[PDB]
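Enquirer: Take this structure first; my questions come after.
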Protein chains: 2
Amino acid sequence: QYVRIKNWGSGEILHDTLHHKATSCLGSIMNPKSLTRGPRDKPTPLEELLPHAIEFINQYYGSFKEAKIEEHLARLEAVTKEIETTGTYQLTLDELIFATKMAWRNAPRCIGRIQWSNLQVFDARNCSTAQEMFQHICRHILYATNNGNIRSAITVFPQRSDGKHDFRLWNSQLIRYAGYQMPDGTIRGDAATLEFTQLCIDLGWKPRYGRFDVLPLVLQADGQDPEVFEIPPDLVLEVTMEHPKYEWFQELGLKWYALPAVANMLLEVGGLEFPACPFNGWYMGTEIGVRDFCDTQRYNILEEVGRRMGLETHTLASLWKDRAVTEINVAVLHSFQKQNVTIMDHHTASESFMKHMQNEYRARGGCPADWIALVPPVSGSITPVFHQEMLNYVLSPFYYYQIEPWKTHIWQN
Amino acid sequence: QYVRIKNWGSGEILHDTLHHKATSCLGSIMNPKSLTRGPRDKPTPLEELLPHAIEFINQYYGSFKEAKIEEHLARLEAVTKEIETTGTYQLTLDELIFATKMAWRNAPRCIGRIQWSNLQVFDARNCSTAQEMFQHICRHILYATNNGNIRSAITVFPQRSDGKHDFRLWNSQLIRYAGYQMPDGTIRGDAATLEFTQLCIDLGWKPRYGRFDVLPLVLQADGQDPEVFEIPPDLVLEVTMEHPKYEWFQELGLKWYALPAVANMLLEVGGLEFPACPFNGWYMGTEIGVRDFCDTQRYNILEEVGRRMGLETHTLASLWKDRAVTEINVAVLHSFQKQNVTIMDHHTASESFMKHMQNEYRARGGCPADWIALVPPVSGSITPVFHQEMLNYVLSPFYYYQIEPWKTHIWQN
Ligand code: HEM
Ligand code: HEM
Ligand SMILES: CCCCCCCCO[C@@H]1O[C@H](CO)[C@@H](O)[C@H](O)[C@H]1O
Ligand SMILES: CCCCCCCCO[C@@H]1O[C@H](CO)[C@@H](O)[C@H](O)[C@H]1O
Ligand SMILES: C[C@H](O)[C@H](O)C1=Nc2c(nc(N)[nH]c2=O)NC1
Ligand SMILES: C[C@H](O)[C@H](O)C1=Nc2c(nc(N)[nH]c2=O)NC1
C-alpha cells in the first residue's frame, strides 16, 4: 500500500500513504503541462464540479479538532443547492483561508512550508476593475513588506466564471526589474525580462534605462485588455548590497527588492479556479545571491567579483567560482540583516523543511516534494534535503501554473 | 513526435527522438526496481532472446561508416543458429567492445560520457574460478591505475547461463575503505561500510581497525560461495591530502584511493546478461571532497575543518559550511595534481558533459540523462548542467543495478 522513502543522512524511514489522494522522465522540465491549468470558454461541467466541491467540503470539516457534523451536513446541502441554482458556488472566508494554506501546504516546490499556517488572506473576490486590482495589490505589497519585517500574504481575486472574464496578473512576480537592449548592443538590467519589458513599453510604460527599474503591474480585470500601473516607489523596499569585509563590494552598485511575490499562478480548490491570486513569503538568500546575481542569463556578476577578489578567473580547477559565489551569498545575507529585512539562509531553510516534512508524515502520512526544486542552487549535499528521498504528486487544493496570458488573450482594441 | 528540451543558460533548443528507442514521481529514489535487473533460475526464454539478439546485431552493423551487409547477413544467420542449437549465443570481441562503450554511452547518471570511446576491454569470459577472477581484477586495477595516469577499463566475466552459475563481485567498488564499530562506541573508518566490513570478517578477513583499511575482494564464481581475497597493497595507489595554503590540513591525516571502480553492476546487451563486469574511469573531485569527506554518514570532517579555519561553526547563517567544503574540495584537487594522479574538477566535468550532450543529439537525436545524478553536490547552478533540461530513459545496451548478492544467495556450506 504505502511507499517507503529513506533519509540517507539520518537513516530514518518514512511511509507515504498520502500519494493515494493524488490526481522517459520529464521531471527536469521547467513548467510541464501536468502542472499547468489553462484557459476555458465555458463553465466547469457540473459532473466535474459537484464531486470536487463535496470532496473539499468534507476535507474542510474533517480538518477540525472538534467535529461539527451538524454544520457539515448543512454546508454540503447548501453548496449542492447553490451549484444547482447558479452553476457554481462561493466559498466562505474560512474555507478560502483554509484552501490557501492547504494549497501552500501542497506546493511540492516550496521549501518554506513549515510556515504554512501563518498566512494573511486578503479577500478581493468582489473586485471588478483594473484600478481596484491595483489598489488591492498595493495594500498587499504594503502589508507584506511591513518595513523589512516581512509577512506572508495572499490576495484572492474573483474566481473564474466561464473563462471569458478572468482576472489575471500578466507579471511573473509583483516586484521585478526591467531588462533593456541598449543601443551599443549590451543588455542593461534583468536580461530575463527583455520581452516583458518591451510589452510594458508597447502598452504605454516609459523606460528609464537603469539597472534596477521596477517594472509596472500589467493588470487584466474581468477578461478585458490589460492596463499598466507604475508601482508607487515608497512601496518598493530595496536592500543595498554590501560585504562585511570587502569595501569594494558596494562599488558594484548592486541591490535587490525585499519582497518575493509570485504573481501569475492559479489557485484550484473544490472544482473552483482563481486565475489571480498573488502571494508572497520572504527570500531565501541563494535566490538573489546565486540565481539573480550569478546566472549567466541574469545579472551575471560572478567573473567581476572573482577578479575583484584577485582569483584565477582563467583556471576552472582553481574553484574561483565556488569562492566567489559564496562571498556574494554572504553579502546578500549580511546586507538584509544590516538593513533589518527578513531573510533566511539556505542551510537554515533546509533544516526547517526537514522538520516540516517530518511533521507532515506524522500528521497526514506524506509531503509532496520536488527534489529538483527543493535542493538549493549551491552546497547541495551539505544540506539535509539532498539526502532525503521524496515523492512528488499533485493534491488539492493546489497552485497551478497558467499559460502565458499574452499567448491566449483576445484583444478588445 | 520529438520532445523539446531547453538550455536556460544559452537559450539553445534540442529535439529528442532517441527516447522512442527506450524500454507520483519516483525519480528521487536511490536504486529503483526499474533500473535493477535481478536473478534468475532458468535460461532466458527464446522468444525474448532472439529478437533482442537480432536487434543488437543490427545495431552493431548499423554503426559502421562503411556498411558491410555481406557480413551482416552472415552474422544474423549464425547467431540464430547458435541460439537454435545452444539456447544462447556468444558475442564476438568487437561486439562486446561495442556493447561496453554503448552501455557507457547509455548511462544516464554518468557525467564523464564524453570519454565513451576510450575504453580498454578485458575479456574474461573464459574465467571459471574465484582465484582466476582475482587475477583478472588485479590485472585490471594495475592497468587502470597506471601509476596515477588513470585509464578507463572494464573486465567482462562470463555471461549468465541459467542464473544458477552467476559470477558476482559482492563489493560495491573495487577499492573501498572499511568501517569499524569500536569498543568505546565511536565509528572508525568508512561508516557506510559497517555491514559489509563485518561480512568480510565473518568470511575470514582480519580487521586492522584503521581509518583507511582497504577492504578485500569478495568474489563469487560459477554460482558458488564467495571467497575473500586481500588486494595486494602495491596495487592500491593513494593520495595524501594536503592544502596549498593551510599547513594544518595534512595534520588531519586524510587520504583517498585514486581508482574509482564500480564493481557490482550488470551489463545487458542483446538479450545477454553479464552479472560481473567491474569498470572504472577517473575521479571527479567533489566525489571525495564533498561526498566521502563531507557526508555526515561518511567521514564527516566538515565541522573539524571549519573550526580549524576559525569559522563561526555555531551559526549557520555565517555560511561556514560553504567556506569549509570549498577548501576541502581545493585540497583534494591540489593533492591529486601534486602527486600526479588524474582527476577532474566538477566545473570542467560539467562543461565537458554539455559538449558531449551536444555531440549526442547531433549524432543520434538524444542523450539519456539523470539531472539528479548529473548535477554536482556543490555549486549546482554555477555549472551549466543545472540549467539544461534532460530526458531520462533506458536504452540497450545498458548497465543495470543488481539485488544485493547476500540477499538472494543460497550458501553451499
Ligand atoms: C515564508 C517564507 C517562504 C519562503 C522562504 C519560501 C521560499 C520559496 C522558494 C525558495 C521557492 C522556490 C522559488 C523558485 O526558485 O522558483 C518557493 C516556491 C514556491 N512557494 Fe514558497 N516560500 C515561502 C512562502 C510561500 C507562501 C506564503 C506560499 C503560498 C501561499 C508559497 C508558495 C510557493 C509556491 C507555489 C512555489 C512554487 C512557485 C513556482 O513553481 O514558480 N511559498 N518558495
Ligand atoms: C573517464 C572518467 C569518468 C568519470 C570522470 C566518470 C564520473 C562518474 C561520476 C561522478 C558518476 C557518479 C558516481 C556516483 O555519485 O554514484 C558516474 C556514474 C556512472 N558512470 Fe561514469 N565516469 C567515468 C567513466 C565511466 C566509465 C569508464 C564507465 C563505464 C564503462 C562509466 C559508467 C558509469 C555508470 C554506469 C555510472 C552509474 C553508477 C551508479 O549509478 O552507481 N563511467 N561516473
Ligand atoms: C454525498 C456526500 C456525502 C458525504 C458524507 C459526509 C459525512 C460527514 O463526514 C464526517 O465529517 C466530520 C467533520 O464534521 C468528520 O469528523 C467525520 O470523520 C466525517 O465522517
Ligand atoms: C530478421 C531480421 C532481419 C533484419 C534485416 C537486416 C537488413 C540489414 O540491415 C542493414 O545493415 C546495414 C549494416 O551493414 C545498414 O547500413 C543498413 O542501413 C541496414 O538496413
Ligand atoms: C532545468 C531545471 O529544471 C532548472 O534549471 C531548475 N530551476 C530551478 C530549480 N530549483 C528551484 N528552486 N528554482 C528553479 O528555478 N531547479 C532546477
Ligand atoms: C536521495 C537522493 O537520490 C540522493 O541523495 C542522491 N545521491 C546521489 C546524487 N548524485 C550522484 N551523482 N550521486 C549520488 O549518490 N544525487 C542525489
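Throughout, chain B uses Swiss-Prot numbering, with the displayed residues spanning 77-99, 108-497 in order.
Keep in mind that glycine also has a Cβ here, set from the backbone N, Cα and C atoms.
According to Swiss-Prot, the protein carries these features:
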- B:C194, B:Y485: heme b binding site (BINDING)
- B:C211 to R: In strain: NOD/LtJ (VARIANT)
- B:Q257, B:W366, B:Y367, B:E371: L-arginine binding site (BINDING)
Enquirer: Including all protein chains displayed, how many Cβ atoms other than that of B:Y367 (L-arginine binding site) lie within 10 Å of its Cβ?
Expert: 25
Enquirer: What is the set of residues, excluding B:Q257, B:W366, B:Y367, B:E371, whose C-beta falls within 8 angstroms of the centroid of the C-beta atoms at the L-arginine site?
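Expert: Leaving out the recorded residues gives B:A342, B:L343, B:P344, B:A345, B:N364, B:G365, B:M368, B:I372.
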Enquirer: Just to verify a number: CA distance, B:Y367 (L-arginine binding site) to B:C211 (variant position), in angstrom, no decimals.
Expert: 29
Enquirer: Just checking a number: largest C-alpha distance across B:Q257, B:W366, B:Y367, B:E371 for the L-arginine site, rounded to a whole Å.
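Expert: Taking every pair among B:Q257, B:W366, B:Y367, B:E371, the longest Cα gap is 14 Å.
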Enquirer: Return one of helix, strand or coil for B:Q257 (L-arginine binding site), based on DSSP.
Expert: strand
Enquirer: Between B:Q257 (L-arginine binding site) and B:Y485 (heme b binding site), how far is it from one CA atom to the other, in Å?
Expert: 13
Enquirer: Taking Cα atoms as reference points, rank the recorded positions B:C194, B:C211, B:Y485 by distance from B:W366 (L-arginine binding site) and give the first.
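Expert: Closest candidate to B:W366 (L-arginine binding site), judged by Cα separation, is B:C194.
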Enquirer: Just to be sure I understand the packing, how many Cβ atoms besides its own are within 10 Å of the Cβ of B:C211 (variant position)?
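Expert: A count of 20.
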Enquirer: Could you measure between B:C211 (variant position) and B:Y485 (heme b binding site) for me? Cα positions, answer in whole angstrom.
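Expert: A Cα-Cα distance of 22 Å.
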Enquirer: Just to confirm: which same-chain residues, 6+ apart in sequence, have a Cβ under 8 Å from the Cβ of B:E371 (L-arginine binding site)?
Expert: B:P344
Enquirer: Near B:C194 (heme b binding site), which residues of its own chain have a C-beta under 8 A away, given they sit six or more steps off in sequence?
Expert: B:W188
Enquirer: For B:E371 (L-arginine binding site), name the DSSP secondary structure in the helix/strand/coil scheme.
Expert: helix
Enquirer: Do any residues at least six apart in sequence from B:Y485 (heme b binding site), in the same chain, have a Cβ closer than 8 Å to its Cβ, and if so which, in order?
Expert: B:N115, B:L119, B:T120, B:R121, B:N348, B:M349, B:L350
Enquirer: For B:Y485 (heme b binding site), which of the three DSSP-derived states applies: helix, strand, or coil?
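Expert: Where B:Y485 (heme b binding site) sits, the three-state DSSP reduction gives strand.
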